Amino acid sequence: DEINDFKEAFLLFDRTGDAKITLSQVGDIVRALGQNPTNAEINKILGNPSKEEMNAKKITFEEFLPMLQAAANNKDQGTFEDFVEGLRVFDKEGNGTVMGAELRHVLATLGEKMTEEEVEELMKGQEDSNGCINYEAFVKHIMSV
Amino acid sequence: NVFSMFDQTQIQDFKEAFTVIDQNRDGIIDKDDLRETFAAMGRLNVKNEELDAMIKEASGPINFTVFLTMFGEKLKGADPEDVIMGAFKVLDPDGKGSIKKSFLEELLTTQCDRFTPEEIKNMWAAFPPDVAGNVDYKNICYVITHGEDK
Amino acid sequence: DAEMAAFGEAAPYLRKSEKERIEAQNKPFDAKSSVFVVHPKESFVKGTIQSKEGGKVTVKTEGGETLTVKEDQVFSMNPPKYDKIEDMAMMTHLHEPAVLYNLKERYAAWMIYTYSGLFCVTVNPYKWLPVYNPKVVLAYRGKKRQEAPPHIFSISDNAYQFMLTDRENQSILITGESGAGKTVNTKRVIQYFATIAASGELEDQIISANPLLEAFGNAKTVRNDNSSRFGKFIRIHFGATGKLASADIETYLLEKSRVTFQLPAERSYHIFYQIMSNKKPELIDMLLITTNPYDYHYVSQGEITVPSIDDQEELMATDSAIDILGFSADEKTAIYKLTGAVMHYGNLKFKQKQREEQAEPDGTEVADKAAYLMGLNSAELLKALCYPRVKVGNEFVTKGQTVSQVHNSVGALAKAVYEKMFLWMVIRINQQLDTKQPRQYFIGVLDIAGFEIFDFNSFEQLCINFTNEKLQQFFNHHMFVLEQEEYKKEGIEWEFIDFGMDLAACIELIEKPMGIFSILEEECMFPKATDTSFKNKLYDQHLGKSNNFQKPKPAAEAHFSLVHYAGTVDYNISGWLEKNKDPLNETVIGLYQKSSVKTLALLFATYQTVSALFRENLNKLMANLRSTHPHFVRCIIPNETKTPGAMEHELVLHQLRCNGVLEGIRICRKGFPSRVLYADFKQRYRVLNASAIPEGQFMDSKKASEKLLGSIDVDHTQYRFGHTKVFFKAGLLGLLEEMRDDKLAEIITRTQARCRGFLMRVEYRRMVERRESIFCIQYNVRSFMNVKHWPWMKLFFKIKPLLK
């Protein structure tokens, strides 16, 4: 593997001081280092073997960096095209109209789940008193990190 | 390190403090100067070993600079109160009501190597009540800059 | 809950509490595994699918049992959403079991009224209910059946409504087996009419009616002690305003054969036994009979007395009823006198003239009585009987009969006369039930028996079955007509043939000219015909040439089976010829026609066999039924054992087939249930092949859905488009969704991720910011911990204040 900054960022999430991060924190550190990965994909390779991932990323930088690169290869799926459109399919009645209740439950109960806390936190003052949410602006504020 | 934080105001507070302990006005505090400052504050029971212990910390006459260097040297990692309050206001970021015990317990132990779990229990005991109620950061700052009783 | 108040007390038996519901519809369900299944002992019980033998199925039970049964011995189970559905026909699972099961469940909960399409199923409570409650009556007043729970007053009110709304006449057809409890309903419906629309600024006549008809059309059957042999049709003639104006009764089959015959454990009509009871001794002398029934062959072939019946009490009941009914004494005299003549006839004896094969009277003892009682002349009578003067060609040819021919003709009149009379009585009743006030419409209430199958099916069965097979077709059509309106209203494109048509085959075979009845009624004209004779004629002409016609499969005896909608009925032809004779000797009828006994004279002015009328009456009826807006009610009988809240399966199952209920479900399941409106179609399913895109998006609300269905590995059959919507069969839309379901996992799972991703991406921006503010805090504290113990620092401390 290679680049420098990511090694500096690993120590920022050590939380012990040992420079050896855990196989569970693995799935989260990968998310801020540039690009998305799903939970099921992380769970698939090297994640599914507990002793091997503990000896292949619950570790030093040596296995962090190769796992992160493995994710880097599939990330072409960052394409926004399908992901404003998929949203319009839930509440289509004129503009990019949504209802709070529908996105809140659909993104807590279905597929990969999400905690109610995390969903309330995605809805950070983007769904004011009107009940209806505006789709097109959320994909922009979501993709805006 | 001791001249690098250390603003003009802090240094003037120290200069006035020196001139109040400096009984004779000469420019050097000695055993005599310490004895009647203690007496003026109500403390009559002072034994020479305590006065001597104070003076022994310095290699020469205690002169303005020797004082400022000796007192700076003990506070090598100490800011003025407003600066300390800024760190808490960043942790507050929403504003006004200060933080909870768990939120900072974790943040002092987590990123970096350690603010040790011996240090942190001493913190909850020496920072309070305050640390239990509102983890009273306002109060925390005033006790570190202005003394323990206050 | 809020709604229900009107009933309040009845509520629990009409509808369930809004959570009882909720607690039932909103519960865990596993479609792919939950199922209904065949069962050797119990008809169909429920279970869970365990495994799959590739075309065999192993299932657990609800009681705990494991059976490996065929693939089609297995039937799906409706989602809980359909628990105790008011209208089973709304179910998405039109099976045999699901219907049985729905009825059953809402019964164990004490709900007796459940709808099955147009029908109004009704189950015998076998106990008392606040349903007929005087509060309910109002409640159901002015309410469409969608504004209120399943109940008979629903039907009954709607009729009324409809009556005034559409300006059409109405009908209600009540039908079920012997113990189903129809009279009860019928009566109850009737009260309903009377109440909700009264102009008595009847109620007894109305009632008194029964006990007359019953004396004449009822008898001790081996099953019941008071079996209905009777049927009935009332015409409640509503006025212009909408207030009551007239009524009209008509009686059917009180079973002409009883009059002449009787099985060993049975007996004839009551009247006979009533009369000979001796409570009104004049009668005995008046009629010229005795009190010992064994003097009247016609009426003591079976049994004479029944312990549970007090012939003496009834006689009066009957008597008194006649009066109330407004009959003239004379008529009330005709009735009696006429009912005795008939007894006498069966006593009429004959003998072979010497060296001749002719019949000659064996005495003028009885004839004399019969003659007098009917207002006839002994001689003239015996002649006509013996030397029937016919009219073959353009004249009138005097024909001679055999002994066997006479005995049979006599019997034919006996029956003929009785019948007619019975018909008349009904009319006369109806007449009183006769006012002068104008009539604009009526509401017919028909009460008759339903297709019953017995190991032993005789003449009477044919007559009834035939009635029912007709009634059925009557429905199947109304439904076809009805259905077709929807697809026309909506704009669906569904073509279909009349559903009645399926039955025309059977009907023609019975009622048409060279059909059963005819062959039956012709042979009745042959002075020397046999049941056996008749039989052969039946075959030679229908066998092999007619499909619905079949020869019985030995398994009593049987001579011919028919293929009715309900199934195969094995008919025994023995007595028919007779029973049917009571073809009628027209010479005699002549005499009647000019009797001194007006009434007798009357009965025969429209002028003969028994089946000859039955048909005429059944036609006059089915015609009256047509100029009507049919309203259907199917009465059901839970368990032979008389137990409330219980149900034998196969017993209810039966009824369902013969009811029409199962046939209505069939016809239902053939059309295109679910129908999607186009936009409602776009939105929800675009996602399936959303790309069937430049030409699917520059687009039309209709042409789109069209275009869409372009993709999918789906049956391009199962649906059908039309002007406002698509039509779809079952489990399709179900299929759609599924695909859809997968398509969102895609959509969601991906939309989750970014979020997740992004979520932590903000955490890093915070963690990082924080970086130093901590340190500051970090180090800063440490100082103090060290310092606070330092002399110099304490000093500064006490001193820090004196400063400025």
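Chain B residue numbers are taken from Swiss-Prot; in order, the displayed residues are 16-165.
For this deposited structure, the header notes the method as electron microscopy.
Note: Cβ is positioned from N, Cα and C throughout, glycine not excepted.
Annotation comment: Swiss-Prot describes B:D37, B:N39, B:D41, B:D48 as Ca(2+) binding site. In sequence order, the list of same-chain residues 6 or more apart from B:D41 (Ca(2+) binding site) whose Cβ falls under 8 Å from its Cβ is empty.
Feature annotation from Swiss-Prot assigns domain 'EF-hand 2' to B:94-129. DSSP places the residues of the domain 'EF-hand 2' (B:94-129) in helix, strand and coil in these numbers: 18 helix, 0 strand, 18 coil.
Within its own chain, the domain 'EF-hand 3' (B:130-165) has Cβ neighbours under 8 Å at 93, 95-96, 99-100, 103, 106-107, 112-116, 119-120, 123-124, counting only residues six or more beyond its boundaries. Annotation source Swiss-Prot lists domain 'EF-hand 3' at B:130-165, citing sequence analysis.
Taking all protein chains in view, 20 other C-beta atoms sit within 10 angstroms of the C-beta of B:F103 (mutagenesis position). For the mutagenesis experiment B:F103 to L, the note given by Swiss-Prot reads: Results in 50% reduction in actin filament velocity.
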Using Cβ-Cβ distances, find the residues under 8 Å from B:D48 (Ca(2+) binding site) that belong to the same chain and are at least 6 apart in sequence, listing them in sequence order.
B:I36, B:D37, B:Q38, B:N39
Quick one: of B:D37, B:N39, B:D41, B:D48, B:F103, which recorded positions have a CB closer than 8 A to some CB in chain C?
B:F103
Other than B:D37, B:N39, B:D41, B:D48 themselves, what residues in this chain have Cβ atoms within 8 Å of the centroid of the Ca(2+) site's Cβ atoms?
B:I36, B:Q38, B:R40, B:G42, B:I43, B:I44, B:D45, B:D47
Reported in the order helix, strand, coil, what are the DSSP residue counts of the domain 'EF-hand 3' (B:130-165)?
22 helix, 0 strand, 14 coil
At a 10 A cut-off on CB-CB distances, which of the binding-site residues B:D37, B:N39 has the highest count?
B:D37
